[PDB]
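First up is the structure itself, then whatever we jot down about it.
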Amino acid sequence: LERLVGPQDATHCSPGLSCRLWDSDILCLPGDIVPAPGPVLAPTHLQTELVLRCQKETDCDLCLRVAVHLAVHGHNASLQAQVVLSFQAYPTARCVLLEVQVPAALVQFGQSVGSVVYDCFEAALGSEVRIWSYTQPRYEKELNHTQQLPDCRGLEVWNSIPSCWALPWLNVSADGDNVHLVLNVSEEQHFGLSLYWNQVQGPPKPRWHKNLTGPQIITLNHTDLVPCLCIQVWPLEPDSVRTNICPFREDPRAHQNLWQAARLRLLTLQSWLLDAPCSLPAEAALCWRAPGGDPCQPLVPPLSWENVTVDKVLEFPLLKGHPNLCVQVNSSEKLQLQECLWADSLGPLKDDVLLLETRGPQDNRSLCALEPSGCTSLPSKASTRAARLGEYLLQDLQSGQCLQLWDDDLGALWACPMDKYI
Amino acid sequence: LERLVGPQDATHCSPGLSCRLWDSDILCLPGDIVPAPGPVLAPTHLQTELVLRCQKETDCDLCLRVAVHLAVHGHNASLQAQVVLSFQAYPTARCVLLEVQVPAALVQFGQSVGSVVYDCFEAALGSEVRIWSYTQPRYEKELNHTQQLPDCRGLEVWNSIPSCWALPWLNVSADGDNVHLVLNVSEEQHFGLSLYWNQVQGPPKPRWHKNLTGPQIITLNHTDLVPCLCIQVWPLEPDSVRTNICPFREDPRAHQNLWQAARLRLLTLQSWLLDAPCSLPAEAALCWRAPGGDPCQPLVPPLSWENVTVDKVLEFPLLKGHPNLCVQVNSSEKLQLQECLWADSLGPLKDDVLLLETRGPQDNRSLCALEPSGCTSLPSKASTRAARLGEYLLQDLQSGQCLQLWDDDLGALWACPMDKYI
Amino acid sequence: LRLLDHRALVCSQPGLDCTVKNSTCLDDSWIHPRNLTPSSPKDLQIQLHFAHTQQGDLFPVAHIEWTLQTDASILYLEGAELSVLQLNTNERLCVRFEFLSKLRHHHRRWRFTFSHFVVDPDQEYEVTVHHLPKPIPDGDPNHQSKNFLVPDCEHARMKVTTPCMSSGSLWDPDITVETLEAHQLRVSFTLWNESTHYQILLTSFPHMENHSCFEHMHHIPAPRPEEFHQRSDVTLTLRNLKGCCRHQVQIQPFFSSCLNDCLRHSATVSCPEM
Amino acid sequence: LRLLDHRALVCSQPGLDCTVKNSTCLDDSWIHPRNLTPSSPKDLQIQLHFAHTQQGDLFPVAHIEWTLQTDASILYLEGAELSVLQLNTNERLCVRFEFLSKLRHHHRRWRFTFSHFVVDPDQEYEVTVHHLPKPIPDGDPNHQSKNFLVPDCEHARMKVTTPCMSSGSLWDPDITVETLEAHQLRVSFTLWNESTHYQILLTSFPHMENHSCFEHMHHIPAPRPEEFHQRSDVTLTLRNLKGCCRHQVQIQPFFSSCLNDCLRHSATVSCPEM
Amino acid sequence: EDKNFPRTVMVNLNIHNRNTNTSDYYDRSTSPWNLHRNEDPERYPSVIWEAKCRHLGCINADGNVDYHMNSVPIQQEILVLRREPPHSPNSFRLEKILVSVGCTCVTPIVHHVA
Amino acid sequence: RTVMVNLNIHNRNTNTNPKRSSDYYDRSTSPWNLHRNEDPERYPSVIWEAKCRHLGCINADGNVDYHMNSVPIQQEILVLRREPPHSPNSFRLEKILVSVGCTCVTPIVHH
Amino acid sequence: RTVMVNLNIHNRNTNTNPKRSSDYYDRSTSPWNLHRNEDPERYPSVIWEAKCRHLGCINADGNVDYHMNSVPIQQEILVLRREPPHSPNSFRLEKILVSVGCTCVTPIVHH
Amino acid sequence: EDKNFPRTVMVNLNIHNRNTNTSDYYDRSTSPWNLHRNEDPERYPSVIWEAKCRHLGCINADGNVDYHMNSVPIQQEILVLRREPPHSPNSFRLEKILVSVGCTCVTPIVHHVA
Ligand SMILES: *[C@@H]1O[C@H](CO)[C@@H](O)[C@H](O)[C@H]1NC(C)=O
Ligand SMILES: *[C@@H]1O[C@H](CO)[C@@H](O)[C@H](O)[C@H]1NC(C)=O
Ligand SMILES: *[C@@H]1O[C@H](CO)[C@@H](O)[C@H](O)[C@H]1NC(C)=O
Ligand SMILES: *[C@@H]1O[C@H](CO)[C@@H](O)[C@H](O)[C@H]1NC(C)=O
Ligand SMILES: *[C@@H]1O[C@H](CO)[C@@H](O)[C@H](O)[C@H]1NC(C)=O
Ligand SMILES: *[C@@H]1O[C@H](CO)[C@@H](O)[C@H](O)[C@H]1NC(C)=O
Ligand SMILES: *[C@@H]1O[C@H](CO)[C@@H](O)[C@H](O)[C@H]1NC(C)=O
Ligand SMILES: *[C@@H]1O[C@H](CO)[C@@H](O)[C@H](O)[C@H]1NC(C)=O
């Protein structure tokens, strides 16, 4: 009746009829189809109910409860019979010895005589068991009821089995400048501990591995902590189950550490990369840093913000590099990196002015100069009172002096030398 | 007949009569004075000849050869008899079984019947042995011939026994600046080596001790080498004999090292000592060293050469010490030491002149000054043209300025200050 | 584990009437014991040997020998179970001695020898000698056990035996491999007189590290009867990327006498600098 | 080495008829042996004890026990030589068991105990149990030997026994020695209830060296019956030359129960600086 | 008839559980194996799990077949009962048989020559 | 309640196949040690139980990889026992769970 | 050529004096180790031979002074032996030189 | 009469020399000892060397009696023959006796209390 049966092995048939059990794993085999010179019992069908056993409060296991209906057939008034249930199933092999004794009242020829129930056939999760029931001595062939069991995947299976999720608690603790791993294992309980950085290819990337006798509150180093940090624990017993918890996926301090460890590196003139431990996608774009000050003005417009991915190589749409060109990386628009790639390749920063070309009205060329306060479309009136040194840079450009950095059907960027004016 | 018998144990009686030996250490005891119902043999006296046994060329031991004369007495024609020689002597205990058979020709009642000789009773040096000879069965009481044996002290005992002096050769080798200990032991022969400095009280004073597997030619250090150096060697076997060889007693290099190591030390104003490793007697006397130069002039006369002995404390016949007084030690008149004792107590060397007083003719006082070229009796004409600065020192002396160093009924020494003349 | 031959394996030696019956390893005395109990077999010892059979083949054989205790219990002695239990498989092997005449007199230490047990090389056994009748339950033991062990084919006297030669001990490949300038490797080896497949196995690593850079296998189907002892050159391309160079190969044979377990013949050539 | 008492030392226990004859340690079977040979005594063990005698004195005693082998040779068993050979003196001690009825049936492991052997404390013995009849020359042994050993009187259960109390274990001197300012040392101690001479032994050394500077003995003749337990003060002058100071003394007793071997009771006081 | 062959003996029938009342390793192993139905109604137990090595080599962490290692079978000798006479559930006769229990991964035998 | 058995065994494993194994307990990625389970009251008297030496498996270099697990292959086998003389039966059939060998397995992970 | 003996021994050392010795082999200046000389053909069957552990003696500090020597005290004692059954006699009396203990002695010096 | 007491046996008489044919230690020892004539014509051997400790303490390198050490005796049990009947050189009876063989120097037993 209940889904929480006791620790003892005993039989309980339907009312009226009396019965007994000898759970001694008796030797059971088919034998032969013997004759029935009188009223003899025989099985009709087999059943498999969902029952659980609990020896103590913190200790529970499965009990596949089985039931066999019998009936009078064949050629004192109390009809007696011996039934068997040969559970030749994986992993263990055990038999059962029932003893049905249906009294005179329920004796009906060609009709049922109640039912018998054994508690229990403890079967493992994910093992298609074999229930072979036959009379003692045998009359009918063993009835096939090859029950398919659920792994740790049944809905009610998770509600009772501790193997399913319930593993010693590791409470999250990102309190202060110390990240604590609070453990709730017993003083005498030993365990294995492993921390690693997961990603797309080559999932394992360990940072710390050790055997411990808990409960030790381990304080983590922010050097090895990033959103990829995952913990795996297991008790020191062979075949013991583990669990992979990756909580730092959206922790603020972990992402702060991720970016300070990430680095930008130029591979070749037309190739660069973002080297970060945790592979988290983010965007990037070229910027123009002034040599005097450092207010880096982004070149958007006319250039585009590229979809960057960690460990994915990208190419520049530039004919040549310039030391004032620096890459800016942002995630959710908040700026993270402003490293100048050509600071070693062509640095230090040159005070060569940058121009933004675009086709003006009447098909003519319309130029502009990148100033700290946006851009100034020149030739034009100047803050220097005269028509600006841009009037002379305009000549340098059409006389082929200026360096073309970016080329497009609609525009172009030019690095013009101002080293002949101060 | 010979003093070099073979390794075998056999009997050889006087000519004519035949005899045999059963050297099986038979059980021998007196028993009782039995009756003689016929002619029976009996002993008259016992003898002990000097015989030596040699199994191989390099292996020889002792053989105390014994002889027993027999005679017919008491109440076929061949008279037979059984004799015993119970050698119950220290250290080992062994018996002998002779078998005398004197034939008819030598049979004379009340007269001798030849003699029997056993080879041999190997007895140790320095053990008063017990020779108890009696008939088998017994008639006469055992004849006493308690022979006193010489230790390794007999004149012929040294000529044959290797225990007496013959010990692995250590050849003396004071060749070059290296003193070699040449050893003649076999390659597989192990031994103990000890070197020490012997003297009057407390003979042992080791310098080097070690176990070695010779023949190693050990080169000695001249730091530990003096006339007291003695060597002791012995094979690595319990109770093995050793020998103490002290050859450096009159070696020139050893005495050279002895004096360079010896030192002179002032104990108190009226006491000093000669500290030397080897206690060898020698003479010493006080000397006067000049502050300018160093030709130390001995104060003999008027002082005496003292009989000095190492480690024997001596006293000075001086009222007070002076830095210019230095002790000179010589052995066979050749000078060895010239250490200035009061160089630390009252030094450095003062240029105060020394005077030698003596009672001149007519009872008057007659003084003299110790110069580099002997002494100059002053007041006198001087090499300084004037009557010398001695004329003024003469006044300083009688006005109590000069320091009296030595006092005698016939003379006196004085240290006068010349620090008021240059 | 097997008898050398079901021949005249009889123990009838001078001053001793008996016969060696091959048994099921479960004497009748184990089932229904007696109040009597014989002595234990003192100083049990086993020694390996090689006896040439009727066919002409040589096999590794176990020679067992022991001495009985000189106590009165030697009279009440029926025989012995010469058990040779292999530990890798727990397979039971044995022979039941049975005395016609019961032992008397003593004077000389009685001794028995048994030169008729074929053993598999490189296997640990436990040679127990159970004197009969077997003791009662809760009774003293009348037996001695010895963990016997057979050495591998690398031993000179083992390599010559039948189980070693069929496994591939005699066989020597003579790997005439060549570092071809075209970034290729010329694998080559002579094969044994047995029709079976051989598979070449490549692995590459840098000159200063145990970690690998590339892996590749190359199959060789069963050679024909005439192709026995023939040289099999199977050249393969090396994806020699600048950095990797210390190539290492092992021809893994698959003879019937072993299969994947077989003796792999390796060859290695380090990175040539200069 | 001696019997506790020549009393009813008989081995007649249930299911066993026998008697323990005191023997010369040389059974008749050693001299004229038999073809039969009994089994060895399995798991021989000895355990020390202390049994109060008729007089009222307590002595250290050796309790020996063992089990017979369940082989058929147990039938042909006459008895045993319970030898207790002391190693310091090679003195032989033993008892000859002799069975009236010969052993049969088995069922339970037969066991014998022997609580009648006085032992001398701090002595190593070798308890051999030779089953009878003794074996033939060039025959297997039917005996087991065990190197038994008795602990010193410093053990709590040994100090209480008779041999320890007479030696001088109970006795405690209570050395009320005093560093007298007159360069003297006031030796003092209480003596045990036994008339014998006690000798004081002085030795002096510097505060930073194991080497000595002076030695001196002082005799004390046998005290009278009333002078038992009395305090014996015997003050002695110290030739305390400046340099030596760490004095050390040991009252060497000379009781009848030991003589020079006896327990010396030492006392030491280091150089007091400041 | 008893006593004709003394090898006939009575047996309790109620098996003494040596804590058999008190796995998925075949699929999780680096040297996996498959089970075959070596069943027989005449032999006890009726159902058997014959395990023979599934892979010739061993499966590495990535799932690849690593040819630097070999999967080897583990066999044992076990006792079983077989009906004597046939189909009579009263008497039996003992039998010793070979069974393949499981597999394990082993390093190969190598002979290194320079 | 009781069954008769003829202990006149028929040795069916007398195949003696060409493949002859070697010492696997040390060669395996999951090494094991063997224990002598000896009992004269039981037949077979001796059974050699193999038990895993390490919790983890051996990597190519030669060290215990704690990220993998060594597990014993436990097999239930049939064995006979001499039932006491006082008890009605003379022999009793028993089932024993014993360790046969070891194998290297990937551990389970619960998300 | 032969003598009769009654082996019915009379134990005369049954004095059991008040002095009871202790383990001297380690306390001595000349330490020794004991060997079990066991022979069932001889009576007494067991004799414990003491042999010097060191060549030198132990000084007050506790070290082997090589300037002194440890020597064994060898005593010749009477013992019986079972003479073979083929030989005319059944028993043979033998004298054996065996090591009893050790003592510290001053070595000899030959000038 | 033989056979009346089976303890009567024949003896070879010719002693088997266990290399007794192939000392001054009493005076050279640090624990010296003196020899006494415990002689008896009825006992075999007739002459005996009873050794008892000469000095109570031990003699040091200087020749002084050092009271920091004790000389102890070494006794043994040896077999000897005694005439049975008396003065009849044909039969004997065994006897076990106590003999003082030699001496050795031992450190005393100490109980150190601060
Ligand atoms: C940590 O513990 C608190 C209770 O103190 C609980 O509310 C919280 O869920 C725990 N967190 C984890 C991850 O177990
Ligand atoms: C974990 O351990 C702490 C120890 O202070 C305790 O307060 C907490 O309740 C424990 N939690 C569990 C789930 O055991
Ligand atoms: C790529 O850039 C576009 C710009 O509109 C943006 O919408 C998108 O989120 C970026 N990231 C990815 C991974 O597509
Ligand atoms: C050293 O050897 C020589 C012979 O070379 C010999 O004449 C001399 O006597 C030896 N000296 C000693 C001390 O043995
Ligand atoms: C000593 O040894 C040397 C080795 O060269 C040898 O020449 C010499 O003759 C030896 N002397 C003696 C006496 O053995
Ligand atoms: C002592 O001095 C005198 C001076 O004449 C001298 O004869 C003697 O040899 C010296 N030495 C000794 C030790 O007497
Ligand atoms: C003994 O060997 C014979 C053949 O030689 C065979 O018939 C018999 O069954 C064998 N018995 C056993 C138990 O091996
Ligand atoms: C046995 O003890 C008795 C006295 O109780 C004594 O007469 C007999 O001589 C003893 N025998 C031996 C060998 O100790």
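Throughout, chain H uses Swiss-Prot numbering, with the displayed residues spanning 37-58, 64-155 in order.
Technique stated in the header: X-ray crystallography, 5.1 Å.
Note that Cβ sites are derived from N, Cα and C of the backbone, with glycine treated the same way.
Here's what Swiss-Prot has on this protein:
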- H:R69 to A: Impairs binding to IL17RA and IL17RC (MUTAGEN)
- H:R78 to V: Decreases the affinity for IL17RA by 5-fold (MUTAGEN)
- H:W90 to V: Has no effect on the affinity for IL17RA (MUTAGEN)
- H:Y108 to I: Decreases the affinity for IL17RA (MUTAGEN)
- H:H109 to S: Decreases the affinity for IL17RA (MUTAGEN)
Per DSSP, three-state class assigned to H:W90 (mutagenesis position): strand
Neighbourhood of H:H109 (mutagenesis position) by C-beta distance under 8 A, where only residues 6 or more apart in the same chain count: H:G98, H:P149
Flanking Cα pair H:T58 / H:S64, between which 5 residues have no modelled coordinates, distance in Å: 15
Residue among mutagenesis positions H:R69, H:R78 with least C-beta crowding, 10 angstrom cut-off: H:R78
Neighbourhood of H:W90 (mutagenesis position) by C-beta distance under 8 A, where only residues 6 or more apart in the same chain count: H:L76, H:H77
CB contacts for H:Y108 (mutagenesis position) [other CB atoms within 10 A, all chains]: 20
Filtered mutagenesis positions - H:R69, H:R78, H:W90, H:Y108, H:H109 - keeping only those with Cβ under 8 Å from chain D: H:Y108, H:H109
Subset of mutagenesis positions H:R69, H:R78, H:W90, H:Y108 within reach of chain G (CB-CB under 8 A): H:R69
Distance, H:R78 (mutagenesis position) to H:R69 (mutagenesis position) (CA atoms, angstrom): 21
Assigned element (helix, strand, coil) containing H:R78 (mutagenesis position), judged by DSSP: strand
DSSP-derived class (H/G/I helix, E/B strand, else coil) of H:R69 (mutagenesis position): helix
Residue pair H:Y108 (mutagenesis position), H:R78 (mutagenesis position) - Cα distance, angstrom, rounded: 29
Within reach of chain B, those mutagenesis positions of H:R78, H:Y108, H:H109, CB-CB under 8 Å: none
